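Have a look at the structure below, then the notes.
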Amino acid sequence: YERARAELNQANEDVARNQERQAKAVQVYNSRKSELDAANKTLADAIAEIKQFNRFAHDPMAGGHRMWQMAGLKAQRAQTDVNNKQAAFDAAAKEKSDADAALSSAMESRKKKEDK
Amino acid sequence: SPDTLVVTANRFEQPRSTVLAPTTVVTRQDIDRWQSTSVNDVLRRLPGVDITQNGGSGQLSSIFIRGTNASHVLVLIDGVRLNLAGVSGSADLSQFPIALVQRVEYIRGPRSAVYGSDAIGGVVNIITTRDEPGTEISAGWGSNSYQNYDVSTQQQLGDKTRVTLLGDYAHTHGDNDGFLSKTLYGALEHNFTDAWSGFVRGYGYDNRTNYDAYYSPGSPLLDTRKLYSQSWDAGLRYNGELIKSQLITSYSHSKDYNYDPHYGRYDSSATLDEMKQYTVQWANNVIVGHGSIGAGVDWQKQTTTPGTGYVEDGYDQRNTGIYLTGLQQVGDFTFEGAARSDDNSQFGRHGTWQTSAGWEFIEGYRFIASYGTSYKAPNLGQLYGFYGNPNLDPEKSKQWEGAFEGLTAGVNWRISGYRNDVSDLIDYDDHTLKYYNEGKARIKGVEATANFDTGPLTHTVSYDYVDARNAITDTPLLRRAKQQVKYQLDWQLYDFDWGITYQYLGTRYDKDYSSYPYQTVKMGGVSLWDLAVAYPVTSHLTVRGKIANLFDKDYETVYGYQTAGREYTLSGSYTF
Ligand SMILES: CCCCCCCCCCCCC(=O)CC(=O)N[C@H]1[C@@H](OP(=O)(O)O)O[C@H](CO)[C@@H](O)[C@@H]1O
Ligand SMILES: CCCCCCCCCCCC[N+](C)(C)[O-]
Ligand SMILES: CCCCCCCCCCCC[N+](C)(C)[O-]
Ligand SMILES: CCCCCCCCCCCC[N+](C)(C)[O-]
Ligand SMILES: CCCCCCCCCCCC[N+](C)(C)[O-]
Ligand SMILES: CCCCCCCCCCCC[N+](C)(C)[O-]
Ligand SMILES: CCCCCCCCCCCC[N+](C)(C)[O-]
Ligand SMILES: CCCCCCCCCCCC[N+](C)(C)[O-]
């Protein structure tokens, strides 16, 4: 029987590492969605701004026309910030899913090994 | 000014007769008599040139040659693409200093066959060398606080070695103290042998100019611009009886700040366009029969700085071109052609070509017919901006021209009609926020030039009708002038040199910037006299006076933007 109480003693130790490895992946996940929903709004800001001085776009002497180029530059800087921040939230949502399923089947194993 | 020499057609020296496309030439002497105080003020005088500007000197401006877009004229400085056109893709000469301009060769019609991109309407080569021994001190005071101070000398340093220097200072109001040009220039030119020779040069200007900006509460107001441009070049030339070759490298570096005086210059509010153009050219030419054959290469590199031209990152555009030129006079027929292949970093290759024959059917009278294709590459923002599309094609142009020139009764003249069907025009799309190639224009235009003597009295008349149109909506391109009439009048009487220069600008349609949704309003077609005189007070010292806009008869070229009224310029120059 004591060949098996080490297989619960180490199984409990496996859900311990997977719980910390889930809590670390939830802080990383919430951080990312945060920086992203922020940067996605500095983007949509830029794009409405574009549509504001979009009326000047085909008329380079206009001077509101410059407001439209400035708008796009800040949108393109914003767009590369949305792409950086989305890649990282995709990197964090892959490691929340992987850690949720790793924990969840470490618990299934733990429940089989609790069977005395 | 015919049967005097040009270099702009085929790169090498050739009599203007032999050039079939119509060419105007302006000299330093001409510029001095016009007392012109900017490059725009010179081009504006010449057939088929229609210029728009957001005010006066220093302000943003666009040349439309024979109906074509602003971006369709190729402006060269000493046969190299004007560095201040890199970022924007279109040519603005308002910042370029008149002090430097020493000759203008301007050949209408296409010439991408020789020069590469942007040569669709025509080509304006501003030349910053001339051969006039001596040294000259000049100045002038004028309306709107215009002051000018200029020194300029050419000397034999070695009698096989020439040096040339100019310094110019130029200030005028409009802004606050808004347009300051400071130019320095230096060139060294040596003859290794009667036919081998080489040169070096440097010039630069620093310009400050103030303007009307769009105001946004909470955010800096960018209404000051500091441009620093400089340009170096070096070359060998071979001038043989039969073969000719020239090998010319150039480097141009320009920084363009647009900032708010209160906030800095080096402050995130400021925009900064820093551009470096590198160019290497190898032209060659042999005389063959009664004519020549030419073959050259021009390489061009343009690098920009993160943020330049409203693009996040810095790019490195490159273009290698190789071309061929041909000339043969046989009997009374005459035949030019050219052909070029460009290789562009972004869009790979595009060949271009032109041909033209003339025929002296009677002596003194000539019929010329011409055909050619020409293109404009896409530009930085177009390809790499937020609105960008990095797989755009060149805008393409097919061109057609008929002409009769004659010399009768002491009167030199031309009547010409031209067709110009541009295609692939690169156009913004509000819906998708992007650029694309669909877009087209039909341009049918006429050009009449003449000029002649009566009494001690000399005229340079001309007339243009151009009708530019979208070839889909069949409606006018905004902002062109249906017609202009350009007239000049020259007498030196009792040693007083005079000039009455007159232009009726035609009718133009712009957008009314004042009530969204903006409509169109017709702009009055107006008439524009200028009067100019000059007197030798001494064989070294000329005093020049002028009044532009004689009749205070004010109006605009861009709707909503004031145009200087009657303005007086008292100037003087001292040669030795
Ligand atoms: C050759 C044909 C006949 C003679 C023509 C030559 C006449 C030379 C006149 C020189 C004096 C010009 C002077 O009257 C104007 C002055 O220099 N400018 C001032 C002043 O006039 P503007 O409104 O600028 O024309 O007013 C403003 C502000 O009050 C200033 O910007 C400027 O200093
Ligand atoms: C005052 C001496 C004049 C001789 C030198 C003129 C040619 C050199 C031009 C350099 C101008 C560019 N910059 C701003 C770096 O000077
Ligand atoms: C009036 C004196 C002028 C001195 C010129 C100094 C040498 C300049 C060399 C420029 C060469 C052009 N470059 C860098 C593209 O090779
Ligand atoms: C009577 C002398 C004529 C005025 C001389 C003006 C010289 C100033 C040129 C400075 C140009 C400086 N920079 C940076 C463009 O080289
Ligand atoms: C590669 C085809 C074009 C070759 C053209 C080269 C022309 C250089 C002109 C220098 C002529 C030399 N020279 C005097 C010895 O004849
Ligand atoms: C205009 C630049 C031409 C560069 C190519 C020159 C190559 C030909 C030189 C060989 C002839 C030398 N030399 C002095 C005898 O004529
Ligand atoms: C005398 C001029 C003859 C050409 C001399 C130099 C040849 C280099 C041409 C490279 C052009 C290649 N390409 C296809 C990219 O255009
Ligand atoms: C762009 C091509 C325009 C045609 C240029 C004409 C070149 C042909 C010259 C061949 C004459 C030869 N040769 C010695 C018989 O006179």
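The numbering of chain B matches Swiss-Prot: 24-197, 213-614, in order.
We read in the header that X-ray crystallography, 2.8 Å was used to get this structure.
Using the three backbone atoms N, Cα and C, a Cβ is placed for every residue, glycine included.
Residue density at B:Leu28 (mutagenesis position): 10 other Cβ atoms are found within 10 A of its Cβ, drawing on all protein chains shown. In Swiss-Prot, the entry for mutagenesis B:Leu28 to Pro states: Inactivates uptake. The structure shown retains the original residue.
Neighbour list (B:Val30 (mutagenesis position), Cβ cut-off 8 Å, at least 6 residues apart, same chain): B:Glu36, B:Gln37, B:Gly102, B:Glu128, B:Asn148. One entry in Swiss-Prot concerns the mutagenesis experiment B:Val30 to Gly or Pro. Its note says: Inactivates uptake.
The domain 'TBDR plug' annotation in Swiss-Prot covers B:38-152 and is backed by sequence analysis.
Note on B:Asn92 (cyanocob(III)alamin binding site): other Cβ atoms within 10 Å of its Cβ, all shown chains, come to 22. Taken from Swiss-Prot, the feature cyanocob(III)alamin binding site covers B:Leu83, B:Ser85, B:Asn92, B:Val110, B:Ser111, B:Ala251, B:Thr309, B:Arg517, B:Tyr551, and the record attributes it to experimental evidence.
Feature annotation from Swiss-Prot assigns Ca(2+) 2 binding site to B:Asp213, B:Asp215, B:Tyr249, B:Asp250, B:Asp261. Within the same chain, residues at least six positions away from B:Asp213 (Ca(2+) 2 binding site) with a Cβ under 8 Å of its Cβ are B:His196, B:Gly197, B:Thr247, B:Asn248, B:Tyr249, B:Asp250, B:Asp261. DSSP assigns B:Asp213 (Ca(2+) 2 binding site) to coil in the three-state reduction, outside any helix or strand.
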Can you filter B:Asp213, B:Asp250, B:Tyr551 (the binding-site residues) down to those whose Cβ is less than 8 Å from some Cβ in chain A?
B:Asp250, B:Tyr551
Determine, from DSSP, whether B:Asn92 (cyanocob(III)alamin binding site) sits in helix, strand or coil.
coil
Rounded Cα separation (Å) that holds between B:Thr309 (cyanocob(III)alamin binding site) and B:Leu28 (mutagenesis position):
43
Determine, to the nearest whole angstrom, how far the Cα atom of B:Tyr551 (cyanocob(III)alamin binding site) is from the Cα atom of B:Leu28 (mutagenesis position).
46
Neighbour count (Cβ, 10 Å) for B:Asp215 (Ca(2+) 2 binding site):
13
Euclidean Cα distance (Å) for gap endpoints B:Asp213 and B:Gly197, 15 residues missing:
6
If you take the centroid of the Cβ atoms of B:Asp213, B:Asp215, B:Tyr249, B:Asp250, B:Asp261, the listed Ca(2+) 2 site, which other residues of that chain have their Cβ within 8 Å of it?
B:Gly197, B:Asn214, B:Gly216, B:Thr247, B:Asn248, B:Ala251, B:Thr262
Under 6 Å from ligand 8 by C-beta, which of these binding-site residues make it: B:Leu83, B:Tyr249, B:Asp250, B:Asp261, B:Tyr551? Sequence order, please.
none
